[PDB]
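To start, the structure under review is shown below, and the notes come after it.
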Amino acid sequence: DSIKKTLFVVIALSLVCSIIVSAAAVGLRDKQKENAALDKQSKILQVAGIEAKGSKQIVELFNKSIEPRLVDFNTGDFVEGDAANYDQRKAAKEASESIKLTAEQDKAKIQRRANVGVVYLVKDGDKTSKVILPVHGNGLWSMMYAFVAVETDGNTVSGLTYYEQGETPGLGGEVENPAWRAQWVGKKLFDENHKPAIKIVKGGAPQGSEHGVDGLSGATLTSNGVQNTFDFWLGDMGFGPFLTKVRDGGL
Amino acid sequence: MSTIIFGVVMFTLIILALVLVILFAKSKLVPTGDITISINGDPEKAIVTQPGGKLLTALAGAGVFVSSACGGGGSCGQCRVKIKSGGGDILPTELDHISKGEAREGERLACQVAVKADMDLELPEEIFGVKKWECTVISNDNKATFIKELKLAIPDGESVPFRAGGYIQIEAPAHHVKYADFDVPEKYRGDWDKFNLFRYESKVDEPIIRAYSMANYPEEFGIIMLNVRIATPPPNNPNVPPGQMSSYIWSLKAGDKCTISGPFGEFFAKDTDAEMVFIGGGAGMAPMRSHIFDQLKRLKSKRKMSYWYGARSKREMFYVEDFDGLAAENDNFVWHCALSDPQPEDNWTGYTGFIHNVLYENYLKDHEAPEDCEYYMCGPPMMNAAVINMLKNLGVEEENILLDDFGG
Amino acid sequence: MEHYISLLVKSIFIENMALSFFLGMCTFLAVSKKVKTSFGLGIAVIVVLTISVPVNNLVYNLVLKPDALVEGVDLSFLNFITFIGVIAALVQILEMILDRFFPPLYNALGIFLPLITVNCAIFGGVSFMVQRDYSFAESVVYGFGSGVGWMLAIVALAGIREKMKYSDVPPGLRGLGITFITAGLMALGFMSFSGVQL
Amino acid sequence: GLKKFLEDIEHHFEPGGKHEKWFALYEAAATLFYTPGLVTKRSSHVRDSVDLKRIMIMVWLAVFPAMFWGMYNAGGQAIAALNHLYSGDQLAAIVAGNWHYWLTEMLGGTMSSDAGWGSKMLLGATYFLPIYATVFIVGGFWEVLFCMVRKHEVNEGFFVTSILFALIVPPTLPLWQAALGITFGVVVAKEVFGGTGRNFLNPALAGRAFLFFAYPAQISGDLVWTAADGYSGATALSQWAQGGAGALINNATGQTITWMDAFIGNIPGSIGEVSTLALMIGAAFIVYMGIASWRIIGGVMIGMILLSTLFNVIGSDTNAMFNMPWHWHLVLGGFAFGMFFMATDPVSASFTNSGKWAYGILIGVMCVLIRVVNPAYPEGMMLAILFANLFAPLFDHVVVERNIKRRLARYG
Amino acid sequence: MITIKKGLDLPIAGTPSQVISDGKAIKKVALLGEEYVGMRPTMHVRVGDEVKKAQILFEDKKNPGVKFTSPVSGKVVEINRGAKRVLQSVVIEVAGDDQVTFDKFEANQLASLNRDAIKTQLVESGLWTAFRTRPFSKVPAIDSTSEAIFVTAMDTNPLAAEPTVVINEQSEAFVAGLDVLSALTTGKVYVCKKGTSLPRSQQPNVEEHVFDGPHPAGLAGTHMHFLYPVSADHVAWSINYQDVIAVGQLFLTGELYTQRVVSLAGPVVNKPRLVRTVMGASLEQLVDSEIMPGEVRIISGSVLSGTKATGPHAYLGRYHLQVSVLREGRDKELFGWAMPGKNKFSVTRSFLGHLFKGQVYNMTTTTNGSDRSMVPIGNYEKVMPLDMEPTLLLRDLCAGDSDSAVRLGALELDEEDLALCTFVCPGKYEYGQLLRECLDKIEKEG
Amino acid sequence: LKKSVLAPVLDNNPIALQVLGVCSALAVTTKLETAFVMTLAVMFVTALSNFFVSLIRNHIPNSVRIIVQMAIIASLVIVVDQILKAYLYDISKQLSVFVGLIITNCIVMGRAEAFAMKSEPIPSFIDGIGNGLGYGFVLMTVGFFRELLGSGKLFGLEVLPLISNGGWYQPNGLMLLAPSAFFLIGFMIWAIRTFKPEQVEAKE
Ligand SMILES: Cc1cc2nc3c(=O)[nH]c(=O)nc-3n(C[C@H](O)[C@H](O)[C@H](O)COP(=O)(O)OP(=O)(O)OC[C@H]3O[C@@H](n4cnc5c(N)ncnc54)[C@H](O)[C@@H]3O)c2cc1C
Ligand SMILES: Cc1cc2nc3c(=O)[nH]c(=O)nc-3n(C[C@H](O)[C@H](O)[C@H](O)COP(=O)(O)O)c2cc1C
Ligand SMILES: CC(C)=CCC/C(C)=C/CC/C(C)=C/Cc1c(C)[nH]c2ccccc2c1=O
Ligand code: FES
Ligand code: FES
Ligand SMILES: [Ca+2]
């Protein structure tokens, strides 16, 4: 009785528990994915300067106004693919679709870059108003991710948002301060030579400067990370070629 | 849909594989065999146990009974045994109680020796001689406002080989009791009616067992006397129900019969030929009478003995005839009594107050060498503590003090 | 081999399971009364973690990853049940294989060996291994290092508590509260490794 | 007459007196002025002259040179920075707006670049003294409260605790933050364990760590180490990391920090840490008297030198802290202050001669390790000491177990 | 040759001149009941009873068969008792010369006498109480034996008498006592001494050992630690040189020998010197007209480990060979804890006194401070020459952790061994009492 | 009778007396939202697991009783985790690994073994609810102070205006780190055992 009853009890309990667990797990995948997508869409709309309250409005406006696209970093022109679901973070891990940088190339200290990245085009009908570029780099405590919206001239920033960072709330966490993110509106990424020109200034930027942005107060080790990420992703190994194309066409 | 089938199948397979692995490992890593116990002398009366039985329970099933105060487990630690082999480690559950003693010879409580090993056991002789008897009540009469004397006739004309000051155990089945059935004499009805105690009732639905000391000494062959007090609800807390075994014994009458167990050995007097002092109060008359009679008549010794009893009132005296006769015929014995709370009908002119204070003021405060005497005491806790403190302030060492507790 | 040295050092110090992630606190606080018992429990935890993390890595990589079994199928929702079942089986096997049978050494722990299943440290370690996507050797090294770090923390706490025989703690704080405060103070000292990116 | 006055009011405080609850205060005040006048009741009928009062007063006196030089240096740094930034009417307006500055000028000092040592020390005092008074009063309140509630006599040690805590903070620390830090250090780390001689952590460093992790913006960065309004300037350890010996420039004066400047104490930083010469002069005394552990000091030095030389040998092409030699490690930051006065706390250290060496070596190793390979913080003495406090009892255990084995072998 | 490097020679003033002289007449002697650890007396005499020398006064309950006898012939005049009726003293007033007598032997038979005969003769005369047992410093049980008997032929206590001066007067008795011990022991007899010469016993199992260094070098505990480490399994007996002389006299002439030679010294003693007295002499009568005016404390034994001899305790102890006198210090000084002490002794270097080497101090009984917690500035390590962790052991004693103290080595110690640790404690702890409490717990529990 | 659901709150508090559930208390008490969600999840899991384990208490094979109990608990917590990911994604992202760790949370297994294995299903359910409330008491009390003094808000509502946005309060940075939880729990235990002396531990 012992062995037979033990096996019977375990089998029956496993059957019931597995039925419940599998049914519940398979019945909620769609909603879990919807929540995950809404989280990102809300931030993209926020940085794009479009307001949206509620999932229905977020989805409506994102579908109406945003057009994800894939870009090849080496050549800077658009490439075909499933941009709406492409996962750049995972794409960067695998050697099949990711390169490893060199000491003098890895200014942002990211250790790798995926071959193709996703950019979002903001549209006001059939025309394109601006491009949102996801960038990231290493801070003092964590890896910092941000969106930067560039206008159609390919030089002028219209917004910046850090949507993932783990710095100290009072010192390095100020990258998320609205008053500091508001300084980027109107700055120009490149100079008349078309070289990267964004400066993070320790002690504040000169009044009326079109390339300088105040550094974080008492957070030099994070201002350096911001400067490194920008001067990398604006270079030849990042969105440099793509922005060069944008400056005179392609978009 | 396919994911559901795969999830079900993999859940079941994983759980089943883990269970099967555990069972297979168990079948080879567990001894799964027989195990026995035996006295160190390896007599023919070996003991066979299941590998999952407690040592105390196994020994009780084998007939080797031991004292108990909780019906199982460790409550007081009186159930101690000696082990040579098998019991290769002592757990903190024996160091906690009773603490230390550093028994180099391997002593442990029998409530937690367990399990898997062929056990070598050593026990005292008294534990080998336990027997169970059925007795017939000769008399059951009141001698105080809450105390009876139960007299039992030993069956088949045999006499229990007990020692003065020892105790036996009574065993009774599940019973129900009501106090209106008691035949309380008119000498004690006043206080019962004062609190209307006849209204109380109690019951128990399992067999019960209790221990009692006997007021006789081994020269009174064939009969056992027990001074039993009835356990009533505390006067300040009438909420709780009364006791069971005392009520049952009070319910018994002459001609009835009850089943008892053999005696257990402890509280024996020392043989140092020193003066002995007995302090008693209330129900603690049985050990004192046993010791006094055994010392004076069976051993026929000339040691100096004195007995001091703290009585509530003259209405509560008994064995006065025996003690007076002993004090009148023997030049080496004397006995005194004091009334804790006398009442007018006593017409009392003797010692009053607590017995410890009486003894201090009259005998010990001017005694030559208190520490050289031996003190045997038994009574309520708030007499016992006072006596102990008094003796301590006189410098008496613990080895010369013997204290018996009925359980508070 | 410097990669594995870095991983081991990170696991022991820069990512101390007890005083950086704060897992296993129930036994960390209850059993740290004496250094010898703490050392025994730490050894047991080391063994269990080392045997557990690699096996769970194997099972996850073979049957639980997406497309691991059949293309287009994802059984990752069985992660918790698989992890806990493996851990429980391994510890129940340990109890029968070593402690109660050799040398024996069971009596030292008693109540505390069976409940190593619920030790949050092991489950958290396997969860972190899955999140980090280690190889087999990395899983072995990570498990060993995390167990060693947990043992280090518990032994240090036991040493402090033994040193506190001379203290005079308020009655309301004696025992559990003062131990909580002591662990809080230990956390401050262990915050020295925060900025290291090993 | 203080003697007979104290001896007359004595009866009001003994059990049953009208002031029985203030017995702790009465005893603390009376035995500060006069000695107890007691005799030996048993055992050894003659006793050593030393006592905890003298033990603590010697340590309290040992840091006076460091405190005075710290005040002078703080004043000089502040004045130099102010005159570097502002001039003329702008400087006058700046002075009129800060009570430190216009008090210094009211009491006969001058805030111009030609100020003397007197004015510089006065300006340093107007920063140091408020902090010290706040710390002293707030911590003494808690100590006396615990002693009254638990009905004990007030033990000694707070004199050392308060002064060290006041000396290991920047000159610009807010007073409410100082109060919170001392409250934490005294209550959580010392009093909850029974008081003096019964804790396991260092109270002053515990309070400093509380401040460090709770309000990092006021105890780190470029804005806190020089008491000049609007002045921003890094210090030596932060400069060496960004990096090399060529980055050590005193921007307020334009000169280059030299080893002698660092050794004497002409550099910004915590109030009392700067002067290695003064710290050594003070520590030599208490080491000679046998109150400080030369074994602990030697262990710290050994660990520091070993790890510094290892880093120097293996070298690095990116981290400039790999170049710093041991003699620069010695004079930069708060290494000397901690080594001499905070790593030698008898209660927090090991109780065995052979364990003290390991304790010191661990502290020395950890300090350099945090300085070099931890980019978050420029210095690591406080963290290293707090870390070694956790493992000192374990070294004691390791030593005592070997002793016990020797005993069991019938050779000890 | 063993050299002790860690210790302290206390530089107290009033050191005796090592020349023996007669003492003032003694008319009362007493036996002190509280100095025998673990003793519960049973009185065999009553006030007014006449006694003879070597007659039993009381017998121990907890150590059956051990007898304590009268040092002199007279009559009992007092039986002092204290709290909880503890016996303090049994006082006898000297009168007459009656005595009990025993057997006598030739000098060449002692080395071959029988062990049981030796034991019986020692027990009957009450001289069996000269021995003490490490651990627990109790009188040995009658039925027990020991492999190691330690003789202490050196004295390093401050103001102590020089053993060689006394021994040279009683060479034959000392050698006879050594011979008797050689037969009483089942192992070897260790004669611990300094570099100077002493009379020698010719028995193979009696051997001399030389110790050098500051004070702690002269203690039976140090000698045991270095020659025969003791524990629960291994037990050693200790006896001092004057008791050895007494044993030799006993077995040579058949009479109890109760003479003593003690040093009377101290800062307040006018003419420190060695004095001939009798066992249990009255210290009040002994130090009569020997001391300067003022309030003083009379101590039987060293200022390190003696007993305050006042009231019912004003008699020479059984195991004490000196008397010390010094002023009761009760002055209160302004900021005394902070002054630079040119006249203040200390084992540390915080006072100006240590700069004046060769200085001697008129020490008093002041406690230079108040009771406080223990801050380990490392003073204990400077005065403990044994292989132990003094700070850990002392904190175990303070905390009451008997089990840990036993592991750390408490069984090897006696109250005399922690006298210097008590001396140099900034917290003014008294460690002898704590050690005695821990040993009491350990002995009771097992 | 009510006492069975209220005793665990103060008389037999899990974290403060037993002691169980310390890990989640340390981890998830930096925001009242996460603390409250964890409290509810633990209540639900413990109550349901107690009910189900008691329902089949007479048939569990002694050999693998741990396996059976952990299977039930793991199934329940898996369902809870799926539901949280479906409907409370933002809070699930913050709870991270501690949702799964409910399986090894000592309270659930302790109650399942000690009580559910020897009691009727409805009493077991009530015991689970009471223990969950006792756990939530400590969780919410610690989270209150931590969140308030560390960020000036409760449940995300601004209560103390911050200086960084024009307010007057400067948040404490230590309240967002682990040691603050240890200190808070220690002082809470101190207060509880002051107001209920019977819980004071012996000297040694
Ligand atoms: C060695 C030994 C010798 C003894 N000798 C004698 C002897 O010679 N004579 C003698 O009379 N007895 C003797 N006793 C005592 C005896 O064994 C019984 O304890 C006694 O007789 C009472 O038994 P009972 O069954 O009547 O009461 P019990 O049922 O044991 O107790 C009932 C009493 O307890 C109260 N009570 C019950 N439950 C509670 C509760 N939850 N809270 C509070 N109060 C409660 C009841 O109100 C009542 O007062 C001896 C005991 C021992 C161990
Ligand atoms: C005893 C002591 C310990 C210190 N510990 C630390 C520390 O652990 N971390 C830290 O960043 N600064 C610490 N400091 C402060 C620095 O030593 C120094 O005063 C300050 O960082 C000045 O900047 P700099 O080091 O870049 O010159 C400590 C100071 C003292 C006196
Ligand atoms: C100070 C005074 C007049 C009264 C005490 C009342 C009070 C408010 C004290 C707060 C500071 C304090 C508790 C110091 C302890 C301590 C004392 C009292 N005397 C000391 C004396 C010498 C050396 C150290 C100490 C020491 O460290
Ligand atoms: S049966 Fe209860 S203690 Fe033995
Ligand atoms: S909740 Fe108990 S170990 Fe984590
Ligand atoms: Ca990328």
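Heads up, residue numbers simply count up from 1 along the chain you see.
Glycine residues also receive a Cβ, built from the backbone N, Cα and C atoms like all the rest.
Per Swiss-Prot, [2Fe-2S] cluster binding site is recorded for B:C70, B:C76, B:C79, B:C111. In this view, B:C111 ([2Fe-2S] cluster binding site) is surrounded by 22 other Cβ atoms within 10 Å of its Cβ, with every protein chain counted.
According to Swiss-Prot, the domain '2Fe-2S ferredoxin-type' annotation covers B:33-127.
Here Swiss-Prot flags B:130-270 as domain 'FAD-binding FR-type'.
According to DSSP, B:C70 (mutagenesis position) is assigned to coil rather than to any helix or strand. Experimental mutagenesis at this site is recorded by Swiss-Prot as B:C70 to A, annotated: Loss of the 2Fe-2S center, but does not affect flavin content. Exhibits very low NADH:quinone oxidoreductase activity.
Listed in Swiss-Prot as a mutagenesis experiment, B:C76 to A is described as follows: Loss of the 2Fe-2S center, but does not affect flavin content. Exhibits very low NADH:quinone oxidoreductase activity. Around the Cβ of B:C76 (mutagenesis position), the number of neighbouring Cβ atoms within 10 Å comes to 13.
In the three-state DSSP scheme, B:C79 (mutagenesis position) falls into the coil class. Counting every protein chain shown, the number of other Cβ atoms lying within 10 Å of the Cβ of B:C79 (mutagenesis position) is 21. Per Swiss-Prot, mutagenesis B:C79 to A is noted as: Loss of the 2Fe-2S center, but does not affect flavin content. Exhibits very low NADH:quinone oxidoreductase activity.
One mutagenesis experiment catalogued in Swiss-Prot, B:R210 to L, is accompanied by this note: Decreases flavin content, but does not affect the 2Fe-2S center. Exhibits very low NADH:quinone oxidoreductase activity. DSSP assigns B:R210 (mutagenesis position) to a strand.
The Cβ neighbour count for B:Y212 (mutagenesis position), using a 10 Å radius over every protein chain in view, is 20. Experimental mutagenesis is annotated in Swiss-Prot for B:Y212 to L, with the remark: Decreases flavin content, but does not affect the 2Fe-2S center. Exhibits very low NADH:quinone oxidoreductase activity.
Secondary structure at B:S246 (mutagenesis position), taken from DSSP and collapsed to helix, strand or coil, is helix. Around B:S246 (mutagenesis position), a 10 Å sphere centred on its CB holds 21 further CB atoms from the protein chains shown. Quoted from Swiss-Prot for the published mutagenesis B:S246 to A: Decreases flavin content, but does not affect the 2Fe-2S center. Exhibits very low NADH:quinone oxidoreductase activity.
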Report the residues of the chain - excluding B:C70, B:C76, B:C79, B:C111 - with C-beta within 8 Å of the mean position of the site's C-beta atoms, for the recorded [2Fe-2S] cluster site, in sequence order.
B:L56, B:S68, B:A69, B:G72, B:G73, B:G74, B:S75, B:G77, B:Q78, B:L109, B:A110
So among B:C70, B:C79, B:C111, all listed as recorded positions, which is physically nearest to B:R210 (mutagenesis position)? Use the C-alpha atoms.
B:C70
Using CB under 6 Å from any atom of ligand 4, narrow the mutagenesis positions B:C70, B:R210, B:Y212, B:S246 to the ones that qualify.
B:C70
For B:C70 (mutagenesis position), what residues in its own chain, 6 or more apart in sequence, show a Cβ-Cβ distance under 8 Å?
B:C76
What does the structure give for the C-alpha distance between B:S246 (mutagenesis position) and B:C79 (mutagenesis position)? Integer Å is fine.
25
Helix, strand, coil residue numbers for the domain 'FAD-binding FR-type' (B:130-270) per DSSP?
23 helix, 51 strand, 67 coil
With the Cβ atom as the reference point and anything under 6 Å counting, tell me which of the mutagenesis positions (B:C70, B:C76, B:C79, B:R210, B:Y212, B:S246) are near ligand 1.
B:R210, B:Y212, B:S246
Could you tell me the C-alpha distance between B:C79 (mutagenesis position) and B:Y212 (mutagenesis position) in angstrom, no decimals?
18
Which mutagenesis positions out of B:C70, B:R210, B:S246 lie by ligand 6, going by a Cβ under 6 Å?
none
